[PDB]
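Below you'll find the structure, written out as structure tokens, and then a few comments.
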Amino acid sequence: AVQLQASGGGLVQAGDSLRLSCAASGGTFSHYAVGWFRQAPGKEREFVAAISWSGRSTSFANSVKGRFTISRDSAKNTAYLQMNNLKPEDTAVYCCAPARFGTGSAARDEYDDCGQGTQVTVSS
Amino acid sequence: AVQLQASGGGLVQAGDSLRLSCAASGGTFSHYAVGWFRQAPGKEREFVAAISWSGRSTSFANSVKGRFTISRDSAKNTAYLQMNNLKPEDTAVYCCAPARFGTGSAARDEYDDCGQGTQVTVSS
Amino acid sequence: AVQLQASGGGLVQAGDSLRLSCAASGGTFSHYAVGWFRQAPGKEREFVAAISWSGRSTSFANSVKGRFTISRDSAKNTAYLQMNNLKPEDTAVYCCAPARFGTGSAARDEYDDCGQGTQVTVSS
Amino acid sequence: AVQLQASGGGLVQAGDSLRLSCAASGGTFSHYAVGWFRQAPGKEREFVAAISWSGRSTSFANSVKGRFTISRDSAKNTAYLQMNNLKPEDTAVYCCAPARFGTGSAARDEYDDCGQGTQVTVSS
Amino acid sequence: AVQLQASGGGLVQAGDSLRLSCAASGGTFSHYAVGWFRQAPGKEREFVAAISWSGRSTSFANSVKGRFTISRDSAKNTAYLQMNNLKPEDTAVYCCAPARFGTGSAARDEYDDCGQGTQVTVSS
Amino acid sequence: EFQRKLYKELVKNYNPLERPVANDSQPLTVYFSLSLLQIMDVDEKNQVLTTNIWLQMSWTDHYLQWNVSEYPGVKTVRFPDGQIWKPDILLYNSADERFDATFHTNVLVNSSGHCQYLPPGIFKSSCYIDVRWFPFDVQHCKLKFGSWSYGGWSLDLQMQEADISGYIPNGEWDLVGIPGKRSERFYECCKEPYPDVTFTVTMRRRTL
Amino acid sequence: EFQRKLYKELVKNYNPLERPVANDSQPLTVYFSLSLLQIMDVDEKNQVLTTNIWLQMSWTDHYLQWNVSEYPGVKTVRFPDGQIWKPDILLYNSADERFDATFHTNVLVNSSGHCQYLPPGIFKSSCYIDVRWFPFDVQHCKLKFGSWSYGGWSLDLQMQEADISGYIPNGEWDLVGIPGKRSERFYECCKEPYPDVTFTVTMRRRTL
Amino acid sequence: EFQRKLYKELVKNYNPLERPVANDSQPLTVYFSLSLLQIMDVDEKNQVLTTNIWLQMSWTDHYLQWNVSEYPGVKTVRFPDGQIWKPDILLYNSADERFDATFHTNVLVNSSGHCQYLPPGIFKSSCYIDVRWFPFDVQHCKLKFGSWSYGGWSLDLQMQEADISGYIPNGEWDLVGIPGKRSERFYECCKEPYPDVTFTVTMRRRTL
Amino acid sequence: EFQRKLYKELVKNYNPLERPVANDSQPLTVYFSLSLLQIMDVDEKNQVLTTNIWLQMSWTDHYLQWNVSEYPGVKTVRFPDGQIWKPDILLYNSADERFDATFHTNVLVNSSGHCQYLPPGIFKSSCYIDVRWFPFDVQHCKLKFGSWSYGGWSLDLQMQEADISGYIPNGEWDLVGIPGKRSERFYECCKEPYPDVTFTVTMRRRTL
Amino acid sequence: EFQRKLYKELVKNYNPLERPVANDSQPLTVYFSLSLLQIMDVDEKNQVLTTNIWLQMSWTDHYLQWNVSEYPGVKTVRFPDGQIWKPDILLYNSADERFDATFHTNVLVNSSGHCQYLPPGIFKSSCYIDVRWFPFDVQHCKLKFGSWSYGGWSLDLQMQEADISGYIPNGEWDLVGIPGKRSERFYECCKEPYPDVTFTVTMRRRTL
Ligand SMILES: *[C@@H]1O[C@H](CO)[C@@H](O[C@@H]2O[C@H](CO)[C@@H](O)[C@H](O)[C@H]2NC(C)=O)[C@H](O)[C@H]1NC(C)=O
Ligand SMILES: *[C@@H]1O[C@H](CO)[C@@H](O[C@@H]2O[C@H](CO)[C@@H](O)[C@H](O)[C@H]2NC(C)=O)[C@H](O)[C@H]1NC(C)=O
Ligand SMILES: *[C@@H]1O[C@H](CO)[C@@H](O[C@@H]2O[C@H](CO)[C@@H](O)[C@H](O)[C@H]2NC(C)=O)[C@H](O)[C@H]1NC(C)=O
Ligand SMILES: *[C@@H]1O[C@H](CO)[C@@H](O[C@@H]2O[C@H](CO)[C@@H](O)[C@H](O)[C@H]2NC(C)=O)[C@H](O)[C@H]1NC(C)=O
Ligand SMILES: *[C@@H]1O[C@H](CO)[C@@H](O[C@@H]2O[C@H](CO)[C@@H](O)[C@H](O)[C@H]2NC(C)=O)[C@H](O)[C@H]1NC(C)=O
Ligand SMILES: *[C@@H]1O[C@H](CO)[C@@H](O)[C@H](O)[C@H]1NC(C)=O
Ligand SMILES: *[C@@H]1O[C@H](CO)[C@@H](O)[C@H](O)[C@H]1NC(C)=O
Ligand SMILES: *[C@@H]1O[C@H](CO)[C@@H](O)[C@H](O)[C@H]1NC(C)=O
Ligand SMILES: *[C@@H]1O[C@H](CO)[C@@H](O)[C@H](O)[C@H]1NC(C)=O
Ligand SMILES: *[C@@H]1O[C@H](CO)[C@@H](O)[C@H](O)[C@H]1NC(C)=O
Ligand SMILES: *[C@@H]1O[C@H](CO)[C@@H](O)[C@H](O)[C@H]1NC(C)=O
Ligand SMILES: *[C@@H]1O[C@H](CO)[C@@H](O)[C@H](O)[C@H]1NC(C)=O
Ligand SMILES: *[C@@H]1O[C@H](CO)[C@@H](O)[C@H](O)[C@H]1NC(C)=O
Ligand SMILES: *[C@@H]1O[C@H](CO)[C@@H](O)[C@H](O)[C@H]1NC(C)=O
Ligand SMILES: *[C@@H]1O[C@H](CO)[C@@H](O)[C@H](O)[C@H]1NC(C)=O
Ligand SMILES: CN1CCC[C@H]1c1cccnc1
Ligand SMILES: CN1CCC[C@H]1c1cccnc1
Ligand SMILES: CN1CCC[C@H]1c1cccnc1
Ligand SMILES: CN1CCC[C@H]1c1cccnc1
Ligand SMILES: CN1CCC[C@H]1c1cccnc1
């Protein structure tokens, strides 16, 4: 919703679960889609998961297909990302980006600039 | 106003305040908006704060939302950025950029090339 | 086919053969072409081989012209890349990308974003 | 004038003056503008100074505003850049670029590719 | 001619001559121009020399203007680059690129993607 | 300035080729109405009727919405032709060489996403004039409007009564009324029914 | 929203200048048909016939296809002029100053890639009217349609019977039938044969 | 060269779809005036009046301004159609088939941001001619102009007296005057009042 | 698919504003011919002749070439208007208001780079009709075609005999022949000679 | 190929909206001339004159220049409409519905930057015909041309004598001469004087 901010990062142990929350502000949260990206320490930004503006369409990566989930909450203007069975290669910075009336796809040309994300680290 | 130059950087201690001044020259200062960006030592440029050409609209980042403030002064052709309760992660180079009749938004496509900025460092 | 995922990587000895499989999901596999790219540790992404949507056209690089081969299988929605007589300079990450009704050319503007690839290493 | 080549670099002591010459060839020198850029060892290219095709308009940076000067000479098809009171931070590679009927502005979209420049170093 | 491949690299001593050959395949060699680029170990790609599709127009860099030469041969579908009086700073990777009915200019927007080049090293 | 921000935000990801529906499984409702202003000419030899008419089309977009509290002073926007989705309403019994004789104007949208479109024009249609009862006779001329490429299950066309408040009386013909009727037909080209709206002129000759 | 996704996916890598064929070595089959609605005028002095006609062109694209199960609620799409390949069917014996007098409309495509195109128009053609048998005579007016730049080996044109279900009887002329025939001719410009379709009007004057 | 720099600076971030207002909460004032040059024809049978007229529209942009001291030698700029915001002034009682019969020209702006627009044209309008007093009679023909999509609260239309300095006397009709009047009306389509300006011709027949 | 590849390869670096010549120091040869189909009307009062004519222009590009062995199944391509260089051939003695009355069609190119262009049209030209010998007389009407902006040293125009194979006899005038002639003239505007091609109609009135 | 290189070099940084002047503080000189070819019609009832005319405009760009030694074989270039700056010369006393009735053609430029523009057209203008001296009388019809948005201090318009070398004698009217005159006027719209050029027809009726 115009301006999205992610939170919920921290330090977790391998095999645990984590819940990240992206809160919207500055506009109507029901008119935009939410997409998640990972920055990684020395790699490029990569798509993770996305949900459409109505919640009827969802998209996930291939290494996250079975372990992550995405949900919406218009009452709190918040999107929730649930990660289960975390692995050491999941340590990175997660950022949340909006998309006006998006279809919840992996295309990067329908999203806006991501905000300041949250760092998460997984220890073996 | 065509050509903007930032100044006021220096060395400060954590928890102090700092005032940066961006002076305009080469045109009418009331026809352009002012945006602030941080370069950081090894990271990419990031938006910080912005104000519209009339001063009726302002925009801030999420980690700076409550600690920074922006003001205009057409008499001196100067924009002022006030930073309060500085933190160690605020050490970077700050640059000032103009935007003709801008709306004071975070979009980077409505601004011109930034000038030579000022380095600020915060010591714990 | 909308979403392509590559697999089959591993550790092999110089002079051996390797078979990589790119599986499609999320759409009709017969409406898209398949292209292969190598990332390399410290170099840029480079085209390797490509096949048209009908299998009547194929394209290869110059250092891979005689050692690699590409085939299709619509029954399993899978493209197969066979590499023979591997060399130490072939150690890299291989990624698979789709192209809707592509001609199997080396042009990068007719392909979509590559997915998460497979790492292969060759030991002398 | 189609092809511009810069020369005159060398080693100088802090507080001295230096004169760089950009010679044109391959076309009419009076139909193009001349712009100067600095590469720097580990930083990005930055504009320094520029002069219009007729010599009636000039533009300078902010850290060079008072110390540098630019002049034209159609007889020798040469643009001259005079630097006075050099400082240690001025050590870099200077390159010269043409612009057909340019206005002598800092915009980078009205210039052509820069040529091979000259290295200058300032010792404290 | 659609697909160009360069060859002829090796190790040479300072002050010697070297002949590089770019062979065409995949189309009519008389409908395309040939351009040469150098990659260098830690620098960016730079133009070196170019020849038009008919051989009536040629272009060279400024540090190579007097020492290099370019020629065509439609019988063998090969472009030849002759380098005389090599210098230590000429050690790099040379790549050959086509351009359909090109004018033999330095513009990079009229060429296609370069292929896999040849490494050449000059020892003092 | 908030108008620039609103326009830039609205334009994002918009595709004029997409029907502005929220479900894709239900038809979009469009209300159609007419406003006659003058019967310029009635041609008996060529069986042609010329009139000045304003069309009225109303619908909802669901893609052009905003909170007025975040854009103070802005309550309506206007879009030119070719930048937003518009119904392809055409007159079936057209006699003009160009077939379509409507002057395209802007489309106005308010905060709720309601779009109105009122093109003015001079329409020529083929009508049959009977002169058997020359001194006294009532002529019925029908104007049929409908969507050309959008049929049932996609576009639900509803009718509204015609407006004759600004009608200018003619010196030779007197209007009795302009009744309207909505019908649905089947064409051999496709198995999907198509709705249409027909209006009647009901002119009468003045005995002088 | 699935309509946006479908449109974006379809638009990728599409070139309007390419004939939508799957082999490039076989002609593309196009079915052509006519639908007359009214004989507006028959000019004897100028040897011109004016009528209201809808053209019908049907073909297959093979590039616009999708699985309806992956795009629920979407079964048809519509494309405007200049965004997809369209046959260049023209009337050879045209008498209008503009030559071409067809109003361009949208092209409708279903899941299988079948494209239909039904432009309406008012066509003026040159016909010879014989008045030797004034009180009683049958006039034959021919309308010839064909591709202008696509000949044999590229476009195979097939004919379908004309539709007269919605024909409006004329007060002075009576229609007997509209037979159609497909022919193939050679022109001195090129050695490639070109097909064409000719329809006959077969009007008769009413004795009153 | 300063003209290139001025044009490039002005074009930045400009949106033709935005009304050039500085507050967004106040109407933009537009001054409208007419300049008649010749009454080309007066048609009695068809109730149509043809004249040659130049329109005059004046307003302010607030987005096209510069300091003349920084751009020496440049005091005015000209913009073609479709590159800057322009009022949509139309003639309500138009009789031309195209409805709009104005030739679009450039818009001139000076340093202060004042924009002028003077399109020439030949306008056909529907007028009622009374021939009861054939030898002696005065005919009143009204021309009504107004904004089509911009109403009150957005565009404040003001009137200026018509110019007849370059009028060419007609050989059969004599002009008495061209009074103008500004009015505001309500339409059933919207609850927002719309202003308009009406001019009167006041022709008189010459007794010869 | 090879058609997409061929189109994409051909479009690269192509500039429609450049004359498709290989040397730049020699003129480009263009062959011009006519094909008359019907003398629709001959106006004596207005001194105007109306006919239906197809133009024929042939030339070579040298930029649109390919090896058929590398693109199997592809032997010809077609380009619309505004995407490739085309001669600016115009009729000097035009009487139509639009001046140019040609319907633009596709340009066909084969593997060797040979381009053909055959626009159809209805041309109106000014001709002098002499009625002194009313019952018996032969009328000569001339049609002059030429390049408007390309003169000698740039475009070498050659003539080909006119085709009358598909001519439809007229009921009031009989054609005797259509001789053609190529000439070169000098104009006061420029010192460069300009070629042109003139065709004669040679009509004869039927005595009935 | 040097033509491609020349075109690419010239197109760089060019802005069609900028007047091609080198100082910005001096007017650009434009030479204007006429070339009449035939008086197609003279309408007395409607007071309209129809003629076939070629306009001639000459000026200098200063932005389109090159050294012929660096581009061997290239001495002239041609630019279509909308890609380079062109004067907005219009006929004030136009009677055509479109007002402007000129066919746009290419603009030719030589190495020195000299641009020529010769549009052909059929112009309709309002002229007063006096029939008091029916058998013997000389009619004076004036054609007035001028810039619409460019006035003094910006565009200096100069006149050149009209060319009648290719004039075709008329069978009912005889031309005596076409004198021209340059004038400067003030308009109430602006305080800047505007120049214009007026040509006289000077026709005479043939006594037969
Ligand atoms: C925008 O306009 C719509 C329609 O005019 C308003 O929504 C209602 O629409 C129905 C018809 O669809 C009308 O009968 C109602 O009167 C409308 N509600 C009103 C006028 O309050 C909608 O409220 C408007 N949005 C605003 C005013 O912000
Ligand atoms: C899309 O339409 C086509 C054609 O209407 C359907 O394919 C068949 O096409 C032939 C003519 O080419 C018809 O005679 C058949 O009746 C069509 N099959 C049907 C109607 O089942 C195709 O099935 C349609 N695709 C759908 C309905 O998904
Ligand atoms: C630009 O033009 C405007 C209007 O012509 C000038 O501003 C004033 O505008 C009012 C009408 O709105 C006129 O009555 C005044 O005469 C104008 N002031 C003048 C003519 O001095 C404005 O000054 C002009 N800008 C200039 C000349 O730089
Ligand atoms: C493409 O067409 C050209 C011209 O039709 C062929 O080249 C020759 O052109 C001349 C006229 O310029 C004709 O008289 C010859 O008959 C043409 N040669 C033929 C028909 O063999 C050219 O050969 C064609 N390219 C093909 C067929 O691949
Ligand atoms: C390009 O054309 C111009 C004008 O035709 C030539 O410059 C002179 O222009 C004046 C009128 O402005 C003529 O009277 C002269 O005759 C022209 N000089 C000539 C014809 O030598 C200019 O020389 C031309 N450039 C060339 C030929 O390279
Ligand atoms: C769309 O409409 C169908 C029936 O027409 C209905 O079953 C479905 O629930 C609707 N979509 C949503 C999101 O409710
Ligand atoms: C519009 O924004 C205001 C301010 O945040 C809010 O109170 C109001 O509920 C919003 N409107 C809607 C419909 O959510
Ligand atoms: C294309 O058609 C040719 C004959 O017309 C045939 O031999 C060929 O097999 C066809 N293409 C394919 C892929 O089958
Ligand atoms: C469409 O998708 C469904 C779901 O995966 C599948 O069962 C069906 O076979 C697909 N249709 C075709 C024609 O492959
Ligand atoms: C805009 O107008 C409103 C009233 O119309 C006024 O209250 C407001 O102050 C104006 N805007 C500014 C910036 O003054
Ligand atoms: C325009 O610039 C000059 C020079 O700096 C300055 O003196 C003048 O005040 C400026 N004009 C305005 C209106 O500020
Ligand atoms: C171009 O033509 C000239 C003479 O017209 C000739 O001298 C020259 O050799 C030709 N170009 C080439 C490449 O042969
Ligand atoms: C076309 O390609 C084939 C296959 O390589 C070759 O044999 C033939 O010579 C080529 N044609 C020409 C004109 O070079
Ligand atoms: C431009 O013209 C003015 C006077 O019109 C003159 O003073 C000035 O010097 C001219 N410009 C140049 C560069 O000479
Ligand atoms: C054009 O180039 C030639 C070759 O360098 C040179 O001799 C000549 O002086 C140039 N022309 C002009 C006007 O400078
Ligand atoms: C319902 N329409 C009106 C008459 C033709 C028909 C139609 C059907 C499909 C595509 N276009 C037009
Ligand atoms: C078959 N067409 C119809 C008449 C001309 C002919 C044709 C041939 C090639 C290119 N355009 C048109
Ligand atoms: C005021 N206009 C003139 C008549 C129709 C009306 C109108 C209202 C809203 C949108 N368009 C037109
Ligand atoms: C030869 N053309 C035909 C008549 C005018 C002449 C011409 C010359 C230069 C530019 N345009 C037209
Ligand atoms: C000189 N022109 C001719 C008549 C109107 C006048 C004019 C002035 C300013 C802008 N446009 C037109």
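Going by Swiss-Prot, the residues shown for chain F are 24-231, listed in order.
Per the header of the entry, the method used was electron microscopy, 2.8 Å.
A Cβ is built for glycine as well, from the same backbone N, Cα and C atoms used for every other residue.
Over in Swiss-Prot, the protein carries these features:
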BINDING   F:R42, F:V44, F:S172, F:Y210  Ca(2+) binding site
MUTAGEN   F:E120 to A  Decreases permeability to Ca(2+). No effect on permeability to K(+)
MUTAGEN   F:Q139 to S  115-fold more potently inhibited by the alpha-conotoxin ImI; but no change in inhibition by the alpha-conotoxin ImII
MUTAGEN   F:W156 to A  No effect on ligand-gated cation channel activity
MUTAGEN   F:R227 to A  No effect on ligand-gated cation channel activity
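Nearest neighbour of F:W156 (mutagenesis position) by Cα distance, taken over the recorded positions F:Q139, F:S172, F:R227: F:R227.
Taking F:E120, F:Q139, F:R227 as the mutagenesis positions under consideration, the smallest Cα distance to F:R42 (Ca(2+) binding site) is found for F:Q139. When Cα-Cα distances from F:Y210 (Ca(2+) binding site) are compared across the mutagenesis positions F:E120, F:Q139, F:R227, the shortest belongs to F:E120. For F:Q139 (mutagenesis position), the same-chain residues 6+ apart in sequence whose C-beta sits under 8 angstroms from its C-beta are F:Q79, F:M80, F:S81, F:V130, F:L131. Comparing the Cα of F:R227 (mutagenesis position) with the Cα of every entry in F:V44, F:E120, F:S172, these being the recorded positions, the smallest distance points to F:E120.
Among the listed recorded positions, namely F:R42, F:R227, the Cβ with the most fellow Cβ atoms inside 10 Å is that of F:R42. Under DSSP, F:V44 (Ca(2+) binding site) is assigned to coil, being neither helix nor strand in the three-state scheme. Its Cβ placed at the centre, F:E120 (mutagenesis position) has 16 other Cβ atoms within 10 Å. Counting every protein chain shown, the Cβ of F:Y210 (Ca(2+) binding site) has 16 other Cβ atoms within 10 Å.
Checking the recorded positions F:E120, F:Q139, F:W156, F:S172, F:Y210, F:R227 against chain H with a Cβ-Cβ cut-off under 8 Å leaves F:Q139. Taking CA atoms as the reference points, F:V44 (Ca(2+) binding site) and F:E120 (mutagenesis position) are 34 Å apart. Neighbours of F:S172 (Ca(2+) binding site), defined as other CB atoms within 10 A of its CB across all chains, total 21. Each of the recorded positions F:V44, F:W156 was scored by how many other Cβ atoms lie within 10 Å of its Cβ, and the smallest score goes to F:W156.
Counting in whole angstrom, F:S172 (Ca(2+) binding site) lies 21 from F:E120 (mutagenesis position) by their C-alpha atoms. Not one of the recorded positions F:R42, F:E120, F:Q139, F:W156, F:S172, F:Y210 places a Cβ under 6 Å from an atom of ligand 20.
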